[PDB]
Amino acid sequence: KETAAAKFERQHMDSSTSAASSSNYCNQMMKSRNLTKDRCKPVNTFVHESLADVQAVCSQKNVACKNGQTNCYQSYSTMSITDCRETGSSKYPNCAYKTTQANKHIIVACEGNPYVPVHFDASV
Ligand SMILES: [Cl-]
Ligand SMILES: [Cl-]
Ligand SMILES: [Cl-]
Ligand SMILES: [Cl-]
Ligand SMILES: [Cl-]
């Protein structure tokens, strides 16, 4: 089984681009990070920052999670992100995503030793 930290990295990290690199970015990335294998993942955010910058957020501003948990952290600075959401024309096995680039604060849930991101909660 994949560790929680490894699943967070696979699903949410894309340090190799500064920003969503076209309207087809989400279709490409959702397949290659294997988020469309048995089912189209409906919603997913990619962060275009270093892994170290994202990991640093677990030491930034402690806020509530949407679920009421108390192990969420909001980035002090905005970060380049891309939101991917399935469109109405999406039907597995032909998944189809809208790509939305933005620069927002991120909110992540953290856990473990090392204390690292395990869940992407939200962006602001
Ligand atoms: Cl790991
Ligand atoms: Cl997400
Ligand atoms: Cl990097
Ligand atoms: Cl900022
Ligand atoms: Cl641990």
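By Swiss-Prot numbering, chain A shows 27-150, in order.
Just so it is clear, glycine is given a Cβ too, placed from its N, Cα and C backbone atoms.
Residues annotated as substrate binding site in Swiss-Prot: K33, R36, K67, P68, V69, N70, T71, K92, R111. Secondary structure at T71 (substrate binding site), as computed by DSSP, is strand.
There are 19 other Cβ atoms within 10 Å of the Cβ belonging to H38 (mutagenesis position). As a published mutagenesis entry, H38 to A appears in Swiss-Prot alongside the note: Loss of activity.
Under the heading active site, proton acceptor, Swiss-Prot lists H38.
Neighbour density for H145 (mutagenesis position): within 10 A of its CB lie 19 other CB atoms from the protein chains shown. Quoting Swiss-Prot on the mutagenesis of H145 to A: Loss of activity.
The annotation active site, proton donor is assigned in Swiss-Prot to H145.
Nearest neighbour of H38 (mutagenesis position) by Cα distance, taken over the binding-site residues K67, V69, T71, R111: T71. Between the C-alpha atoms of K33 (substrate binding site) and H145 (mutagenesis position), the distance comes to 9 Å.
Applying an 8 A CB threshold to same-chain residues 6+ apart, the list for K67 (substrate binding site) reads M56, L61.
Each residue contributes its Cα atom, and for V69 (substrate binding site) and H145 (mutagenesis position) these two points are 13 Å apart. Listed in sequence order, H38, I107, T108, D109, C110, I132, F146, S149 are the same-chain residues at least 6 apart in sequence whose CB falls under 8 Å from the CB of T71 (substrate binding site).
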